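Participant: Mind looking over this structure? Questions follow.
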Amino acid sequence: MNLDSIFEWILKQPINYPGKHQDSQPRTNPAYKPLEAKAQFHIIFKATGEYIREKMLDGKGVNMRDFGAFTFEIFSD
Amino acid sequence: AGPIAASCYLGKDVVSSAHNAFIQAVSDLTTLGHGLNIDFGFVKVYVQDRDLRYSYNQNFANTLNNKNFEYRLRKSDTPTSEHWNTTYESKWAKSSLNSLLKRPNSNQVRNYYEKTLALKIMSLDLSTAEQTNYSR
Amino acid sequence: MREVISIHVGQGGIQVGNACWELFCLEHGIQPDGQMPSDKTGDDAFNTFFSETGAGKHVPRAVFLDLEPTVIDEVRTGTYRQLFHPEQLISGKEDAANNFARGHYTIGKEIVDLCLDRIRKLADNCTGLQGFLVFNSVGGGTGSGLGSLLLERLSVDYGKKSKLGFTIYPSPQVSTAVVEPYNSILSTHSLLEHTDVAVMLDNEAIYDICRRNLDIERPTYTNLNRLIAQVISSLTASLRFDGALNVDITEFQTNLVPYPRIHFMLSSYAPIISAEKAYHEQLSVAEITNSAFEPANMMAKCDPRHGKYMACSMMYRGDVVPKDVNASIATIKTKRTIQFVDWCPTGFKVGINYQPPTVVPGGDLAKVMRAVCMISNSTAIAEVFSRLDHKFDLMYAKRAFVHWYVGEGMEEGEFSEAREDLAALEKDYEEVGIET
Amino acid sequence: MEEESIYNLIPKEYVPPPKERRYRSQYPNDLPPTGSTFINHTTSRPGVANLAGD
Amino acid sequence: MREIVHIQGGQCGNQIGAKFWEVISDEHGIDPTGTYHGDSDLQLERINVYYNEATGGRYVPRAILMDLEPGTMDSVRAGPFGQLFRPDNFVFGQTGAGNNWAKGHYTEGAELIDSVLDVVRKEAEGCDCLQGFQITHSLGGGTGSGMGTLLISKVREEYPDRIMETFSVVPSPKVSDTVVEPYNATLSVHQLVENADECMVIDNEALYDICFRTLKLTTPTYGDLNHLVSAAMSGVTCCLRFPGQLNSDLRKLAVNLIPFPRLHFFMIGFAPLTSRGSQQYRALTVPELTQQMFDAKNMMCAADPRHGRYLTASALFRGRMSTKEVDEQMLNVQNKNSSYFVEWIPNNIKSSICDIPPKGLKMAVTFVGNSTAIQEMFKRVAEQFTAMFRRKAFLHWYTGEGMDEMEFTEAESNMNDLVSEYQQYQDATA
Amino acid sequence: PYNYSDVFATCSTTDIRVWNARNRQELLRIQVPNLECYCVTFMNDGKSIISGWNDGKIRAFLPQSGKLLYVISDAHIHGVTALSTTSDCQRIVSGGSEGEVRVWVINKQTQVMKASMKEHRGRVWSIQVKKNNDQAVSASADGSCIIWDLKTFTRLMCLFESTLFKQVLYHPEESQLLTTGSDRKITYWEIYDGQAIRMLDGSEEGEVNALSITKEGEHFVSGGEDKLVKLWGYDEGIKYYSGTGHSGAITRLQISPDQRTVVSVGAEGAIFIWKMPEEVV
Ligand SMILES: Nc1nc2c(ncn2[C@@H]2O[C@H](COP(=O)(O)OP(=O)(O)OP(=O)(O)O)[C@@H](O)[C@H]2O)c(=O)[nH]1
Ligand SMILES: Nc1nc2c(ncn2[C@@H]2O[C@H](COP(=O)(O)OP(=O)(O)O)[C@@H](O)[C@H]2O)c(=O)[nH]1
Ligand SMILES: [Mg+2]
């Protein structure tokens, strides 16, 4: 699994994981053309990966709601 | 997921659905084998048969020990005046986010859009001429 | 060897069926148990409404339908619980809630099949079946939807069998709901091409009659149901009681409906007097037949003086004599304020029956030796359709409440065809009303 | 029985009667009932309506 | 039959439900031990709507109590009729929200809500045929205003066909006990207008006013307020539980009362309410009931209904009365007040009858009215919201755990659009 | 089709197509794998369409559906070239490459032949039958326009001119014959070898090939091997308007029965429909 095999695996079965992710969705801005279901999903993950890094750059830590939690330890002095 | 949906210009509901679908990786993990090597940037996290380990970007870790976080830890560093002076549009412009995707030419996009739309909506017939230009 | 089958749908239909079946049972002397009146003691007339079970008790040839269980629970708990067959009181689970679309497309189709099974199981017993009577409050969702569905299903299952619809249209200005114009118009669009004879039963006229005549200043639905049941009995006595001049159910569509598109009539009953002064006037045939034609005595809130008459059918029950009836007919014809259409020289059908009207214990009417029931087809009934049309278009101008029907499986356009059908009905009526 | 002919090609377009008239009604929207007893509250009208069909 | 389940969250919802269940148990004749002690069969004819049967002949309400702090349920369990509630139905947090909508809607509540949603799904699956769901909550508190509305969204998006109503307590600026009412009120309304099939608003200021002016009793109390709101709540579903001339369930009420999807905010009234000195003097008749029902002061909202035009009204009568006089009174009221009834919806009053009156009373009336006067609540809420928002006051508490100003701006714009669309229909003419 | 202008049919190297006049989308096609048809002709009253192919077979296909009604086998040695239907349509006349003219009595039950199998050293290119359907004129490649009695299959009086002849046609209600050939000359002929006027419609190397006429002999349109097409006034040989812009050798030009337009078919795949002049009506 390389974060993409997961993409094709989840896209393979729609009955197991029905949702809006399975198909393309119109954007809020008409200037942008639509994406594929698989492509928009990767784009969403890139956006989230950058969102978490810029939040972690501050003292605030981010968590996924069912998949782990990104924290840091302060030993202090 | 609101800022992410804004950056991707996508729906809040659909982006939440994508997160809820992807967090269902435990179903794949329960099956034997199937090591998950998921990266999405600074953190590189690996899942073996049932063993889990992770690594962090060395530069990202060094940024944390760059010892400038004394200001970020305390909430009183700001003079408490700019909270209403600074607008969120200005703060978001200098934010790292929204720079992932290039901005196309707004004029060009709908120029092409309505242009091709008219072309195809009335490209049904090629026979009719009504303006010949014999000599030229 | 002649039978008629009763269909009661809607809350109003149930509440009027109970009243009419009290009256039929009292007429035939049956006890609430369904047997002969105890051991104190068989003309064979009950076969018109009842059927002998083979051992003792009688089961009526009627069916009750509802989607909300309540009224079925109370009728199954009341004193007549042993009278009706346990499996002809069809009850649903969720009501349509004043939604015609819900009762015509969504939930009534799962119950209509059981209803048709029961109707077949009752019809195969009968051998000389005259036809069907149907009762339904038209201003209600489930009532209208099931009434429609049953009408078109019966029209194809039986074909030529006659059906009579005694519907209760909303009053011009007094109403309980706020959405009844839509479902009333849709139901009318349904029933116009499917009902052989339809009779007006508006509630405002009955309230006014009760106030003026019975001197009841706080009347409820029970009195209205009792009056309607009296009308039913006066109409159907001819099949089960001997008379000098008899009229069958088949002798209505041949005499009262000049053209197939015109089959809506309005009724009247006489005498209607409170017992505190009832017999302090002689109640002669002449005065009762004048009160019958009196415009203030209409069973529906319509004024016949605004239009002409095409047909009038009157049934006298009691001590009437043909000479007196004809003498009254002559006076009615000579009277100037009532005018008939030109292409109908004689427009009266008359029936005579000897069984006197009854009084029900706890009732309000007085038991009299003479009574008359009148049903007329006259041009004046276009006004109610016009006012309902105006009410409907006032609603539909801004497409209000339309979502509640669009989201229930029926598309956008059905209102248009209903409005066009109403317009065509008005065209037909006002074309017929014009002299040659 | 049908015969296949050149003239049978290009099937005719359907022409219905286009529209019917939207309405015709010569009765007023507001017509007070003759014998109504519901309007006479707080008004001196012997407990009955116009009763004259006006 | 056609039963419904109850869910209450937060201190306010718990207090409302505690009195409502006492009222309904008293009306059904159920002892605090769950033992039947009624006098008529009708008290058991339709007991399935609210009560589930257990071995030993006892009954248990199908209510689910949720909160982020245990004190409220710990206190209410010790009160009268407190043993009826099934202890498993209590779901509680160990942190609390501190009147923060972000705390009460995002962080602890979402990880708590799995258990409560699961018990709700068992409750719904067990019963034969659902009719809908009812919620009671207040919008002035963070935890209630968060879990209430988030559970509304979850249950609505899971059972899209079942009816869904909420008794919402809106904060009036006259009596405000916190400094952060506008923020979480507007945020809650933003999605409440989206998901709530029916919402009925109640004002503490109006409760105080009606208690002081109508009952004229010296010392108002939250118990009296709960009693009034509970009587109003029971008046809605009385006809669903008891016979009558014309029964009308929640579905029929919703069909008859909303002309458009986005106008589902209602104001309710109860009658009769007679002063202390005048219980022996006043005569209970239909005219008296109607004139008190249409009185502006009898309202449980501070909005004056004579500042706007009634879209529609609906009345539930309890007791034995002939429908003719009821219809006469409704028609007379509608004719005498043509200025306050918008014209393109003539005959916009629904009437229904249930023949079983409340215990100790011969007649009663419940009222629900859709009118344009409610707009001023949203107008003043938006006014205070923008007044405290233009300086970004107290925004760090919200933004420290997931909030950005975009959500606040979107909620404000959506509520403003709600006001605008609610107000054009007032000026609409035919 | 006879007295019908809404549709028109074109044969191809492989497949027949039909087209609509008002809108030029395909309506229907008849497909044959590796054969080419010559002189496809409609038969009136909606009967089958008739074609003759390279191998020498004649085939008839129904209009509505692409199913063959009948086939004539071994009709001619090297392929049928010209076809003509009599008005009452019991008999069809066909022309072969190796100089023969044949007549077939079609009948719903059976197909029979009663040609005298006349000799004609040149391949045919045009066969016409006059209004009373008695007389039939056939053009040769080697230079003879032979008129046939069609009743006794005799009377070999044939018009003499030394070139590779092309389309011939009767004058509307007259005994005059308008014919074209490889020589760049339009020649009127008469039953008595009379030549009223003698046109000389000459390009540099543009061989006039196709001819069409009005119901009333006001003008006739002529199409040559050159790209240009023209129509001549019948009474006097003077150009009125002209037609150009084509690519290659225009081969056939027909006039719709209503005569609101002229169609012309181009050797390389081009179809041209021409709006007829106004002052010819
Ligand atoms: N004459 C008369 N009309 C009644 C009676 N009961 C109800 N109605 C009419 O019925 C209308 C509403 O329909 P209901 O009979 O209450 O119920 P329904 O016909 O089953 O339709 P739903 O309400 O959708 O369930 C009211 O507006 C009344 O006019 C009655 O006892 N007598
Ligand atoms: N009717 C009623 N209202 C209450 C009660 N307790 C609090 N309130 C109202 O609710 C508002 C505060 O709600 P809050 O306690 O913060 O809700 P919570 O955070 O969910 O517990 C106040 O303005 C009160 O007017 C009660 O017992 N009954
Ligand atoms: Mg009903």
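Just so it is clear, chain C uses Swiss-Prot numbers, and the residues here are 1-41, 45-439, in order.
Header says: electron microscopy, 4.1 Å.
Note that Cβ sites are derived from N, Cα and C of the backbone, with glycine treated the same way.
The GTP binding site annotation in Swiss-Prot covers C:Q11, C:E71, C:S140, C:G144, C:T145, C:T179, C:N206, C:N228. Among the mutagenesis results in Swiss-Prot, C:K40 to R has the note: Produces faster growing cells in medium with paclitaxel, a microtubule-stabilizing drug. The residue drawn here is the original one. Per Swiss-Prot, the feature Mg(2+) binding site maps to C:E71. Summarising the annotation, Swiss-Prot assigns active site to C:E254 and lists similarity to another entry as the type of evidence.
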Participant: Just to be sure I understand the contacts, which recorded positions have a Cβ under 6 angstroms from any atom of ligand 1? Candidates are C:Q11, C:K40, C:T179, C:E254.
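Facilitator: Near the molecule: C:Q11, C:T179.
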Participant: May I ask which of the binding-site residues C:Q11, C:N206, C:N228 have a CB within less than 6 Å of any atom of ligand 3, listed in sequence order?
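Facilitator: Only C:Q11 meet the Cβ criterion.
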Participant: What's the CA-CA gap between C:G144 (GTP binding site) and C:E254 (active site) in angstrom, rounded?
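Facilitator: About 33 Å separates the two Cα atoms.
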Participant: What same-chain residues, at least 6 away in sequence, bring their CB to under 8 Å of the CB of C:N206 (GTP binding site)?
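Facilitator: Listed in sequence order: C:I171, C:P173, C:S174, C:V177, C:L227.
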Participant: Select from C:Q11, C:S140, C:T179 the binding-site residues whose C-beta atom falls under 8 Å of at least one C-beta in chain E, and return them in sequence order or as 'none'.
Facilitator: C:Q11, C:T179
Participant: Far apart in sequence but close in space: which same-chain residues, 6 or more away, have a Cβ under 8 Å from the residue listed as 'active site'?
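Facilitator: When sequence neighbours closer than 6 are ignored, the residue listed as 'active site' has C:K352 within Cβ distance under 8 Å.
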Participant: Using the alpha carbons only, what distance in Å do you get between C:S140 (GTP binding site) and C:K40 (mutagenesis position) once rounded?
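Facilitator: Cα of C:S140 (GTP binding site) to Cα of C:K40 (mutagenesis position) measures 41 Å after rounding.
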Participant: Mind giving me a neighbour count for C:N228 (GTP binding site)? Other Cβ atoms within 10 Å of its Cβ, every protein chain shown.
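Facilitator: I count 20 other Cβ atoms within 10 Å of it.
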Participant: Quick check for the class: what is the C-alpha distance, in angstrom and rounded, between C:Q11 (GTP binding site) and C:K40 (mutagenesis position)?
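Facilitator: About 37 Å separate the Cα atoms of these two residues.
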Participant: Can you tell me how spread out the GTP site is, meaning the largest CA to CA distance among C:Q11, C:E71, C:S140, C:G144, C:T145, C:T179, C:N206, C:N228, in Å?
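Facilitator: This binding site's residues have a maximal Cα-Cα distance of 23 Å.
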Participant: Using only C-alpha positions, which one of C:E71, C:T145, C:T179, C:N228 is spatially nearest C:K40 (mutagenesis position)? These are the binding-site residues in the record.
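Facilitator: Of the binding-site residues C:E71, C:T145, C:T179, C:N228, C:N228 has its Cα closest to that of C:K40 (mutagenesis position).
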Participant: Within 10 Å of the Cβ of C:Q11 (GTP binding site), how many other Cβ atoms can you find? Include all protein chains, please.
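Facilitator: For C:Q11 (GTP binding site), the count of other Cβ atoms within 10 Å is 23.
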Participant: According to DSSP, does C:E71 (GTP binding site) sit in a helix, a strand, or coil?
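Facilitator: Once the DSSP labels are grouped into three classes, C:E71 (GTP binding site) ends up as coil.
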Participant: Looking only at C:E71, C:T145, which of these binding-site residues has the biggest number of Cβ atoms within 10 Å around its Cβ?
Facilitator: C:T145
Participant: In terms of DSSP three-state secondary structure, what is the assignment for C:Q11 (GTP binding site)?
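Facilitator: It is helical.
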Participant: State the count of C-beta atoms found within 10 angstroms of the C-beta of C:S140 (GTP binding site), not counting that atom itself.
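Facilitator: Excluding its own Cβ, C:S140 (GTP binding site) sees 24 Cβ atoms within 10 Å.
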Participant: Test of understanding: give the count of other CB atoms lying within 10 angstroms of the CB of C:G144 (GTP binding site).
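Facilitator: Result for C:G144 (GTP binding site): 31 neighbouring Cβ atoms inside 10 Å.
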Participant: Counting only residues 6+ away in sequence within the same chain, which have a CB under 8 Å from the CB of C:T179 (GTP binding site)?
Facilitator: C:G142
